[PDB]
Every structure is written in structure tokens, then in C-alpha cells.
Amino acid sequence: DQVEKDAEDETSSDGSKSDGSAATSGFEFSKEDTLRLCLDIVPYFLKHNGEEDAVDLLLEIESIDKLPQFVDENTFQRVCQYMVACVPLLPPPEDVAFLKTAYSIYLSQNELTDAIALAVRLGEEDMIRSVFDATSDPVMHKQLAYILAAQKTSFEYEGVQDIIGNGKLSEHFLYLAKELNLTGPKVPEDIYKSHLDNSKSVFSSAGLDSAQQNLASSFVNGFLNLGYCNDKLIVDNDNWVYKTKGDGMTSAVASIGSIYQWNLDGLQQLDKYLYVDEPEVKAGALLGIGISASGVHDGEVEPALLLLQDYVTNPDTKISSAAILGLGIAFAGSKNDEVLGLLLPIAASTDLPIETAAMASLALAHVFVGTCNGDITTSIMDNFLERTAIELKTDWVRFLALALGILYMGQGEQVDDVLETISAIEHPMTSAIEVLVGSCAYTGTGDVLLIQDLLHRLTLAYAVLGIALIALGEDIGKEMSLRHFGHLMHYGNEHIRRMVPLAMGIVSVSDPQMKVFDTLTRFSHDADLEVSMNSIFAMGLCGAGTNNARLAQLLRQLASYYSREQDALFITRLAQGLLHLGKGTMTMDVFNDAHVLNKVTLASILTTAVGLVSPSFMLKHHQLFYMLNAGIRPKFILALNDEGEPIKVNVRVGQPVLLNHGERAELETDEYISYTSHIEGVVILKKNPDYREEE
Amino acid sequence: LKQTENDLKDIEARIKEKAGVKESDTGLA
Amino acid sequence: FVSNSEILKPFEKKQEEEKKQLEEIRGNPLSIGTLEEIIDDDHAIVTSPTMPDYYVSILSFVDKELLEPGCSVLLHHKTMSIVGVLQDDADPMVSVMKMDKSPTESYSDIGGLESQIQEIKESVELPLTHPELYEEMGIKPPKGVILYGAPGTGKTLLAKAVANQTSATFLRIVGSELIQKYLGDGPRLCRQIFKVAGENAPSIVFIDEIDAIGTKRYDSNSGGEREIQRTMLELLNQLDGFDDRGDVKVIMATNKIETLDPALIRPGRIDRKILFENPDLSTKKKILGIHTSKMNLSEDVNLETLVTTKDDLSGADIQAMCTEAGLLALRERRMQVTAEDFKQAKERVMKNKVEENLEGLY
């Protein structure tokens, strides 16, 4: 009771890697005389080899000093490997500070096995270099970098990344410039782009005649060409774009940016439309570059985002509309104060028709997520409390409220400045935030009061999204969540109606449901025509990257809508584009194979929920249709040999008869034992001495 | 908007069912 | 809690007036009725347990979609009109429904029953994986499977083994529960089996142990019941009328098919009759692993030694073999069963079935 109550309420973290840590350092969690009582259990299970039942009593007492004293002699491999899947969570609560104090004893020895899983999860600087010390094979150092680079989370933005990615010659560092491209989505994403040329499906691309019909003509080309490069249709005819004017010209050029996605340099081909005559033509160029460079902060071999950042300055409107929205996508993973310093005075007056600052709240959320900055924390906090300029309407108030409900993830003591803005103005989405602060601060979740308390407020749109994230890691509230999702689907306001399909579309890939598609039938005509115009596009968001199969019931609903008017001809094209989006095969991944969570994919869901509402109530901008591409993760399963470089090798079959390096597949395991941390996705395999083969 | 009209069928009509239906069901039907 | 304090609390205060008009129609002396037929004219048929069958008018309380023929509702003593519907969460509507998604049993874990796998795989997995092969021949793949033998070996293992490779949800329905306690629910439970599994249909329906309802005798009276014919006649129309690509599957189990209704068989819809095969060394070790897990055994006790010399016993005698071995330790007052008790109990059960087969034949 002394160590539990002292380690319960605190503003700091828990655990230390120092060898002289008795857990008496700093704040005193327990008396000095009572410390020897916890060590009395160590000599008991030491000779008896009771480590199986010794961990059971170690997690209940919550003592960080007991673990490093228990492990002394004999084998550090089999004994420590059992603690990998046992120690961190047996009980519903999560204590991550136990494995941190045991690093000092292993520092002189460690092992090839237990030092692997220590580099992921918390990911301390001493844990990553620990496995590199006992590994004398440069091949095994490569495999350890694939699971770490895909984790992102803590270390993302500039000042950490690309500084380590340079590299030198040493045994304790060994980060190659090629490993950053192989581990991270750099080289492998380009092979999938070229491999789609042979596997491409039929194309609906047509240019028609009239400019009113050229808007839907070029717009569908952006969805069809995702992951595909077609230079024949764009270069041969330049009239299918320029004929569009107003807000349609910006969305037409953005479709070309999807062609150049995952390319070395996409700015050269888009330079022709960068400056011609009219600002409306110049506006679409900025939105197209952000789509082509989305997913990579530094590019591949060159930082192509250096020139894009300098184009944000402009007194005009249509260009500034696509400058804030277009650039707020490709900058994920790269933090710079030059774009923040220029955007701060523009977002002060927040005038929609002139400066078009309404998208500044969504741009700052997708870029700076998972970063540490004192400039954006202080400036937005003062502007929110002062309520300066003309700000009155709740629309812009909810933008700054939901923008600050993101950046504080992965912070700790920096969250206290954000909490002042949350408790200032009450919001329906900010009531559930107070109980979710302990998720990131206490390093994990699953307590009774951290889940069930969210279900009482539901029986607005932010609380239902958090249920899907907690149910993936809990076997209790997961079964009862299926019933609560059906009652929240029918409600007066449209905010909760539009949130459910976005959350169910990810769950429904492996679990189709008839009740979800049947609601979308009556979801079209309800009250206002704005819901009907948004209903056609909402039914395509769930079927993105999938055709026929389970969607055959949903496909019949979109076939009855062709053209009911001049505008309906364009609206129905948005449904056909998402159906064939990515040549018919795509996916949505909110997590990775490292058993962690990415704050970028989570921030893209909250950003998409705020935007995209142009056809629905609260008209903002028609350029928000491309927001979905910011959160779409690639789908591939790689394979490697002992050389570490990409090479053709055969693995287990997928969903198409063989899977090579750079070919599409998802959720496929392997029976071959790898070197270090055999998992899904990219892995370096090996062959047993029994049979000798090159495949 | 449509939430009131859904329950309106079971509310406004219930008032008429008190006098109208009970009189038609008189005689232990 | 905090969010709903400013929402639900002022909501119930404004909705209190509508609740006062409800209770006036509700009334204190309520009763439980029984539905028969529902018509769009707001009229129904209700019965209280003393059987005064009535006919009354349906008032306005809840949507008609919540009302289903054959259910229980609420009544009042004045006009006997329906004042509300009874909650069905406590009383199960079907007989026995257990939904098992992606079970543990597979084709490789059932032992030497592979001879039975080749027959069930062609009638289940083959039309599901490659439905286009039957379109060229213009034939309907049989959705039914007739199982023989005793439970615990052939019927229990193979039932859940087919759902693993086909990625199907296992539904176990007791066959002796097809006549359930009430008159008029025969055609209702038959539709609920195909209705729940008809929307999605990654599922296979399983039925076992029918000794009764398959026999209509010479009439529905003089010892017979009408509930027997309600389920049998409706099951024939639902199985023959419903055709699909091989998603929905219904598999029954019976020891003797001579007593079943030949009209219910409907030849050509179910072409699959699977016999019972004897377990090999692999299957017998699976039954022993369940009982010997909690049973105490020394390091000299091996599952391969017991199955080496055996009379090839069924699942009932194998379970009784380990049962008799435990009585030898109770008479000697010991908690540890040695290897001699398993060998001694194996010979006793083996000699209780077949020994000399009445030696003869010259």
C-alpha cells in the first residue's frame, strides 16, 4: 500500500535505468527498512526456479527493484524470453517501469534474444544500442531496423530523424543511408508503384467535351491513378484541366499529383502549372505537390519539400486556400518553424473569404502531431483564451479545440499547458478528453474507469471513436461494443451519423455486416438535400479499395444514381472513383506489425472528420475530398535474404500464387524461423541446414 | 427533426385510441 | 455521467408528460398474452394461460417491427387489448443456438478420419471456394450431410472441423429440442435458423440426435403431437426452396435413417451420406489427452503404449478405460496413478466387448 499509493498519483513517469536505483531516489515510494522485505522473495524462487510464479507476485506488489535482483546467473536467454510476453501485462493495469530497472544488470551481458523486444515499445536510447552490442553479424542489425523505423511515435520530426540516418562506421551505431530507404517506406513503395502496371485493372478515364463535364473527367483520374503513373493522358491533352475554373480548377490539378505520388521528384512535371497567368490556375499546383510528396518527409534521395514550403506566402485567396490545405499533408514527419511563423499572422484574423485560415487548424494538427514545440503551444493557447479578432461563431472555436486535442499525445509534462484550453470552453467532444489524458501519460490503458466511464456518456463523435481503439486491446468491452455501435447510429445531428461509417469501414474489411449497408439506403433522403449529396460520397468511403465480393450489396445502391441534374453527374463520380480507388485493391491500417500505435494515422481520422463536410452542413471548401489520401497506408509484404538487399525469393502464398519483394499482400505469417524478431511484413528469412535451396 | 414524427404516431393517436378504440371494443371482444 | 447529466436529466423532465398518458392506458392488473396473427388493421389474437382465446385491437405503443407472431405481449382486464410487448431477452426464442466462429477443430486434428474429410470437403468447401465449377455442369451441390456413429469421435470432431478451413461459424442445434413446449412455434423456429444465418452466412448449421420428430407415425393424433408436423413440414420447404452459392449449410445427425420421413429427405437436394469410420492411433490419443490431463500419471505413462494393443474401442469405452483406472488408486488410497493401472483397466474394458466371438465355424 505504500509503494502503490505513492506511484499512483504523479506528474512524472516511472522507472530508471541507473544501477544505483533502489526506488528510493527522488520521491520516496517506500521506507528503507521495508525495502529489504521485497528482496526476501528473491532467494526463494532463485534456487527453486519459480520464475513462472515469481512474476505473478512481482506485478501485484508493484516493485521495480525486485526484477533486477532476481536474475543473476545460469541462462539469460530462456529465462528472460518468458518475461517478454508475461511481465508487461498480466493484470488489466500496465506497469512498464519494471523492465527499465533490469537493464543495469544486463548491461555487461544482455543476450541476443531478450535485447530485441526492448528496443520497441518504450524504445529507450540505451535499449536500442543494447542489442547492437551482443550482435556481431551486420545482417542481424538490418532486421532490427525494420521494426524500429515502422514504429515512428516518439522519434519522428526533424532534429532526430535524418541526423541518425546519415551514418558512420562503428559497431555500436551502424545506421546506413540505404537502411533508412529499405526499412522506411521509401524504396519498397516505388516497386509497388511499378508492379501495378502489369496488375492494373480497366480504366474509366474519359475527357468528354464540355468544361462542366471536364471537372468530373479529370477528378476520377486522381482516384484511378493512385499508385500508378500515367504520363500519356495528361501531357497529350492539356485542355482537360485549364477549362475548369473557380474551386474546380484546384481539385483538377490535384488529381495529377496522385499520378506522381511515391516518385523521386514530382515538382518538375508540376512546374508547368505552377505559374502561368491566373491565380486560380496557380492554386491547384500547391495542392497537387502535397499529394505527390505525402507519406515521406525527406523524400527519397532529395528533400523536395524545401521549395514547396517557400510558396505558402501570398496575399491572394484561392492560392492560400490550397497552400494551407495542400501543404498540411506532405509535411507529416517534418517540423519547421518557418511555415508556423508565416501561418500565425494569417490565422489570427481567421477571415474565410480573404486569408482563408479556416484550414489552418487542420494543417497544424496533421503536421506537428507527435512533436514538441513551444511556439505553437503558447501562441494558440493565448489566442484561444483571449478570443481576439472577430472570432464569435462556434465553427472556428471547434477548430482550435480539436486541433489542441491532438498535439499533446506523446508529451507528458507538456500537456498541462493544453489542459487549460480544454477546461476553458466546454464542448461535447472535450468531456471525454479529461478521462483519456491518462492513456498517453501512464503509458497504456485498460483500467476499469478508463473504459466503462466512456460508455455512460454515449448512452459526441469523439467518444465513440475512442471505444474502437480500446476494444482492440481488451477482450471485455469488445463484445459489448457491437451493441452500442448500433444505437448511436440513429441520432438527430449529422456529426455522429458520419462518424460511424468511418470507424466501421476499418472493422468491416474482415467482418461484413448487413445492418451497416442497410442504414445507408435511408441515409440519402432524410431532411436536407445536403445530406443526400453527401450520402453518395459517404457510401464510397467504406468501400475504398474493394470491389464486388462483400460489396455486391453496396454496389447496387450506387448503381441507381447516375445523373439527376448537372451537379448530380459530378457527385455520382465521387462514388465510382472510391470504388476503383487504387485499381480496386487497397486497405486501411491504423496500426503496424510492431504492436504499437501511430499518432499520424490517428490524427488523420480526426482531421478527416472535421473536413470533408463540404457537401454536408457547414460548407467550407471543395478541396477536402483528397483528405482521405493522407491517412491511407501502403499494403505490401516484403521478403529478404541473408544479403539484406531486395532479391527475388519465394514465401508462403497470399490471397497471386506467389509473393515476391515489392508485391501486394496483407496479414500473412510464416513458419520459417528468422534471425531476430520474426513477424509479418518485411523479414529476413533463413534456411535450415537440413534442406539446401535458394528459394 | 424526424425524431418527433417517429414518436408522434404513438402519442397523438393514443389520445384518440382511448375513447375511440375502447368504445369499439366494448362488450369483451 | 457528466455529459448526460445536462442532456438526459432535462430530457426526462420534458418527456414526463408523455409517460403519464402511457401509465393511464397501462394499468396495474396486467397479464401475459400470446400472439397468433398480426394484421395491418391494428388487430391481433391474444390468450392468457387459462385459455380464453380472444380477438382484440392493437393500440399504439411500440413499432410493429418489434411484434412477431407467436410471441408474448401485455394485456389489460377491460378490453383485453394489447398494452405492450413482453421482452424476449429472458426467454430464448429458438431451441438451442450456440454461435462458434472459427472453431479449434480442423481437418488435421481429427486423426484418421480423412476418409470422411474427402466426402465432406467436396460437398462443403468445394462449392464455396470454386462455385464456378458447378455452373458449367448446371448442378446443385448438396448442402446437407448425414452423419453416422456415436458422438465424441465422428460426430463431435467432424462437425467443428469443417468450419475451420471453410472459415464458417459453427451453430449447434439439439435435435431433441425441435418440439419445444409450445404449440404454433413450429414454423417460426424453422425460419429463424435461416434468417439469422441468412444475412451474412459464413456459417454451417449442425443438428444432432433426432430420435423422434422424424417419425410422424400414421397420424397426428392417438399419441402424436401437432408440433412434430409443424417443424418437419416447414423444414422441407425452407431447405428445398432456399438455394445459394454454398454459404448457408445445414448438417443433421442420426443413427438410423429408416425411421425418418422419406418426403423430408427430398432426394437430390442432399446427396451426401457419410458412414462411420474407426479411429486410428492418432484419434485415440486425442481422447486420452483430455482425460489424462487432469488425471495423475507418472513419467512411465505414455499414450502410445495404451493404443498399441487395443480392441479398437469407440469414444464411450475409451472414456470408461481411464475411469476404471482411477478406481484402483482410490481402493489403494493413493493420489498418483501408476502405469500398471492403465494396463489393468485396459484389459477389463477390452474383455467386456469382443473376445472369442463364440468360437466356431469348424
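So for chain C, numbering is Swiss-Prot's, and the shown residues are 75-436, in order.
Cβ atoms are placed via backbone N, Cα and C, with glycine included.
Summarising the annotation, Swiss-Prot assigns ATP binding site to C:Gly223, C:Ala224, C:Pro225, C:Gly226, C:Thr227, C:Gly228, C:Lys229, C:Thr230 and lists sequence analysis as the type of evidence. Swiss-Prot documents C:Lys229 to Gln as a published mutagenesis change and attaches the note 73% loss of ATPase activity.
Here the features listed in Swiss-Prot are painted onto the structure.
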residue: C:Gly223; record: ATP binding site; Cβ within 10 Å: 20
residue: C:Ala224; record: ATP binding site; Cβ within 10 Å: 13
residue: C:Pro225; record: ATP binding site; Cβ within 10 Å: 16
residue: C:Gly226; record: ATP binding site; Cβ within 10 Å: 15
residue: C:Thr227; record: ATP binding site; Cβ within 10 Å: 24
residue: C:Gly228; record: ATP binding site; Cβ within 10 Å: 25
residue: C:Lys229; record: mutagenesis position; Cβ within 10 Å: 21
residue: C:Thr230; record: ATP binding site; Cβ within 10 Å: 19
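Other residues of the same chain near the ATP site, with their Cβ within 8 Å of the Cβ centroid of C:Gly223, C:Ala224, C:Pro225, C:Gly226, C:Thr227, C:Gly228, C:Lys229, C:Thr230, are C:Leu231, C:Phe350, C:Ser388, C:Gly389.
In the three-state DSSP classification, C:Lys229 (mutagenesis position) falls within a helix. In this structure, the C-alpha atom of C:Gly223 (ATP binding site) lies 7 angstrom from that of C:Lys229 (mutagenesis position).
Following the DSSP three-state reduction, the secondary structure of C:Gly223 (ATP binding site) is coil. A distance below 8 A between C-beta atoms marks none of the binding-site residues from C:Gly223, C:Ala224, C:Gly226, C:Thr227, C:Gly228, C:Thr230 as lying next to chain A.
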